[PDB]
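Enquirer: This is the structure I want to talk about, given as structure tokens.
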Amino acid sequence: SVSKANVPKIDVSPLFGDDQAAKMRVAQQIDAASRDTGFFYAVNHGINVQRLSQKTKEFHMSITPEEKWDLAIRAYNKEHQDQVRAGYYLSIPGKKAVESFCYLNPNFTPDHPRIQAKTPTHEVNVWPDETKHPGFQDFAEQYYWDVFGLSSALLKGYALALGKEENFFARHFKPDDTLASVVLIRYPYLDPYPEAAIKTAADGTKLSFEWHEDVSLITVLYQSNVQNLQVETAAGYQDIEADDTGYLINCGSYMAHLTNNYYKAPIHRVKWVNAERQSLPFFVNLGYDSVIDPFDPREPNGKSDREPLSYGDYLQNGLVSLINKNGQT
Ligand SMILES: N[C@@H](CCCC(=O)N[C@@H](CS)C(=O)N[C@@H](C(=O)O)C1CC1)C(=O)O
Ligand SMILES: [Fe+2]
């Protein structure tokens, strides 16, 4: 068997309030989890995840092949050269099971200064036809802001955990410019399930997505109640329990950089499971020009021998590297 990973449930509700002592007690729990397996479940987060799941299912199960081409990123549709990040990521029946829809900051409109400048990693979202998907765009944009709010609260907790003032990360995480993305991933049930869509780990475990560290500051994830994730620990890969009432939180490699690996970006992978399910990550990314000076909370003077890295540089390079390592999703 595989051992169960320690993934504590942390009540994050004080991070929305003004009880500073209570916030510190939450920060300590985040610190402990970040130093152990690198994962925890945020509970009492205030988001209606059942409705998120229902609206997402309605979208995934009603979108047609025609609409998928019309929304497709450039990896699938050469006509859409502006769509590197945002849009539809098609399955390939017989070869690739997973499919998804990615969207970015709703404030990236045609008149946004970064859109006008054609700055890398900024795109205007594409949406299906409103008549075919009534309410979907509005729901999805509102969801972005709901999970942005949770993420801002979580970032106050991580800042306090690291010995900083609570706005240390959040001051770089702003509605007008965040590079954060939502991805609505569908993992299908298939009978037969094509072997070409199943990868195999060195230890023999059947996978849908190989080992990686996240390209993010933190990752704020909702998934269906079907166990699939594993995290590498000193004791080997361990199973992360599912919990479709909470958000699974972990650090990405930008956090590891900024903290000199005090909070590591945990290595994790996705087991192959033949089940119809949802994986709905929010990747907490800062602004394109955001730079936090690296530090080390294990060193008396707090100094680090790492060089500052702008978030835009980090992100553009990280997303390409992840595609090169683990394949186009
Ligand atoms: N397209 C997105 C980035 C996608 C990065 C990516 O492919 N991530 C993987 C590894 S974290 C991913 O989303 N995998 C999901 C899965 O396979 O279920 C995860 C975290 C829920 C953007 O432009 O921001
Ligand atoms: Fe990941």
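Note that chain A is numbered according to Swiss-Prot, with residues 3-331 shown in order.
Per deposition record, X-ray crystallography, 1.5 Å.
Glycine too: its Cβ is placed from the backbone N, Cα and C atoms.
As listed in Swiss-Prot for this protein:
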type	residues	note
BINDING	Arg87, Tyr91, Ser183, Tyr189, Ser281	isopenicillin N binding site
MUTAGEN	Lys98 to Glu	Strongly reduced the catalytic activity
DOMAIN	176-288	domain 'Fe2OG dioxygenase'
BINDING	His214, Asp216, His270	Fe(2+) binding site
MUTAGEN	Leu223 to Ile or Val	Strongly reduced the catalytic activity
MUTAGEN	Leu231 to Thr	Abolishes the catalytic activity
MUTAGEN	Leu231 to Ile or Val	Strongly reduced the catalytic activity
BINDING	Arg279	2-oxoglutarate binding site
MUTAGEN	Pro283 to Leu	Abolishes the catalytic activity
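I'd like these features described in context: how deep, what's nearby, how far apart.
Expert: Around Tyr189 (isopenicillin N binding site), the same-chain residues six or more apart in sequence whose CB sits under 8 Å from its CB are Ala99, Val100, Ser210, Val275, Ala277, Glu278, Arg279, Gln280, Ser281, listed in sequence order.
Within the same chain, the residues at least 6 positions away from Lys98 (mutagenesis position) whose Cβ sits under 8 Å from its Cβ are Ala198, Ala199, listed in sequence order.
Take the CB of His214 (Fe(2+) binding site) and look out to 10 A: across all protein chains shown you find 16 other CB atoms.
Cβ neighbours of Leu223 (mutagenesis position) (same chain, under 8 Å, six or more residues apart in sequence): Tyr249, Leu250, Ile251, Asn252, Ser281, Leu282, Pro283, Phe284. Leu223 (mutagenesis position) falls within a strand segment according to DSSP.
The Cβ of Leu231 (mutagenesis position) has 23 other Cβ atoms within 10 Å, all protein chains considered.
Under DSSP, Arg279 (2-oxoglutarate binding site) is assigned to a strand (E or B) in the three-state scheme.
Other Cβ atoms within 10 Å of the Cβ of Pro283 (mutagenesis position), summed over all protein chains shown, number 22.
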Enquirer: Using a Cβ cut-off of under 6 Å to any atom of ligand 2, determine which of the recorded positions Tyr91, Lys98, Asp216, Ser281, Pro283 qualify.
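Expert: What lies within reach of ligand 2, judged by Cβ under 6 Å, is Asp216.
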Enquirer: Per residue, counting other C-beta atoms within 10 angstroms of the C-beta, which of the binding-site residues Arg87, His270, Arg279 reaches the highest number?
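Expert: Checking each of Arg87, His270, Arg279, the winner is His270.
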Enquirer: When the Cβ positions of the recorded positions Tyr91, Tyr189, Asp216, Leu231, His270 are compared with the atoms of ligand 1, which fall under 6 Å?
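Expert: Passing the 6 Å Cβ check against ligand 1: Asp216.
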Enquirer: I'm trying to understand the geometry here, so how far is the Cα atom of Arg87 (isopenicillin N binding site) from the Cα atom of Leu231 (mutagenesis position), in Å to the nearest whole number?
Expert: 24
Enquirer: In whole Å, could you give the widest CA to CA gap in the isopenicillin N site formed by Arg87, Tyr91, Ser183, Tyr189, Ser281?
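Expert: Across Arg87, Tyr91, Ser183, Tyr189, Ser281, the widest Cα separation comes out at 19 Å.
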Enquirer: How many Å separate the Cα atoms of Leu231 (mutagenesis position) and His270 (Fe(2+) binding site)?
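Expert: Pair distance, Cα basis, whole Å: 7 Å.
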Enquirer: Within the same chain, and leaving aside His214, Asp216, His270, name every residue whose CB is within 8 angstroms of the centroid of the CB atoms belonging to the recorded Fe(2+) site, in sequence order.
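Expert: Apart from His214, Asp216, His270, the close residues are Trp213, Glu215, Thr221, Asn252, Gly254, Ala267, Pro268, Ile269, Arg271.
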